[PDB]
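*Asks:* The structure's right below; bear with me while I get my questions together.
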Amino acid sequence: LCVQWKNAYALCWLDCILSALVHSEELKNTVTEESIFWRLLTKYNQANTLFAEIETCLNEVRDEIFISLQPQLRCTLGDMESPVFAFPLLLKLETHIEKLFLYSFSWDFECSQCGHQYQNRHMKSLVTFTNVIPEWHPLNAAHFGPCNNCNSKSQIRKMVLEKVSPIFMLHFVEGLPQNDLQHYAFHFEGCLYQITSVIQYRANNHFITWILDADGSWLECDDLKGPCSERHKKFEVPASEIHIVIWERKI
Amino acid sequence: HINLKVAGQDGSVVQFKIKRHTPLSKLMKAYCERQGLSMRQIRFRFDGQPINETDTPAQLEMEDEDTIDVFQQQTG
Ligand SMILES: [Ca+2]
Ligand SMILES: [Cl-]
Ligand SMILES: [Zn+2]
């Protein structure tokens, strides 16, 4: 049973990211060196090997990370915030770490009312989906959207993957259509991608991280639940509360 | 008088012309009025950072044809 941060100064939007990072195998392999991510994983493991002593070791690196985010994120300690904004700003602090998350794709659009169509290539570490089609899948990553040319609604815009990084993350404003995570596994150009962690958005004001452990069980990292975590036999968050989904390439 | 694009996560894009030193509050409020959104319910982002109504394009070093990201407010 792994250790986790305790809630303080409304930092759940940051704790949820920190739990996801320390349980990423690809990240742990890359970091293992005066990196803030090396300091994060070293302090976490130093705390995980051992309650107040654990909290102090975890709070120091959390404070250091928060202060690094503060100029970009423009927040004051105790402010509420979103991991959608915070997660990529954290990654951009070190290009060698950010490269693990940067995937290339293209937004493909074609209006059925008028002829308007485009296909725009982008490169992001975290893309947002809203009003996804019921059949939404990483290999069929489509959502309903308006047309900028004729204002027709319920047209479809589709993400066409072009180059997927070792870590692949997506944000869903209204969650996923369903919560059986095995159906969202996918291969892309020969490599398997499985959901290894999920950030849950509970009550529209609180974030909790879920971690897939080796035995197929799950670990809930709710910072309200103290330093320890909670083991669940299987995944449990309601589909509409699935906020950030983290795919990781399987080696 | 730079041109800015306000891109929502649904794929919508609204073009705006704005002077470099006028605060973005007029842009934000007009975008909300056009899309039927509430200022309290959305967030604006440029180059990864949230932007206030007191911010100006010159303060954020915006260029012509730059893009502002609009998000449904989802904090915690
Ligand atoms: Ca893992
Ligand atoms: Cl794992
Ligand atoms: Zn159209």
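Swiss-Prot numbering applies to chain B: residues 16-91, in that order.
Looks like X-ray crystallography, 2.2 Å, at least that's what the header says.
Quick reminder: no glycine exception, Cβ is built from N, Cα and C everywhere.
Pulled from Swiss-Prot, these are the listed features:
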- B:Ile33 to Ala: Impaired interaction with USP25; when associated with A-34 (MUTAGEN)
- B:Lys34 to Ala: Impaired interaction with USP25; when associated with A-33 (MUTAGEN)
*Asks:* Which residues in the same chain, at least 6 apart in sequence, have a Cβ under 8 Å from the Cβ of B:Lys34 (mutagenesis position)?
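*Replies:* In sequence order, B:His16, B:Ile17, B:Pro72 meet the Cβ cut-off.
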*Asks:* Could you check what DSSP calls B:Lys34 (mutagenesis position) once collapsed to helix, strand or coil?
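*Replies:* Once the DSSP labels are grouped into three classes, B:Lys34 (mutagenesis position) ends up as coil.
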*Asks:* With Cβ-Cβ distance below 8 Å and at least 6 positions apart along the chain, what are the contacts of B:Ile33 (mutagenesis position)? List them in sequence order.
*Replies:* B:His16, B:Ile17, B:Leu19, B:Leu39, B:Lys41, B:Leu42, B:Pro72
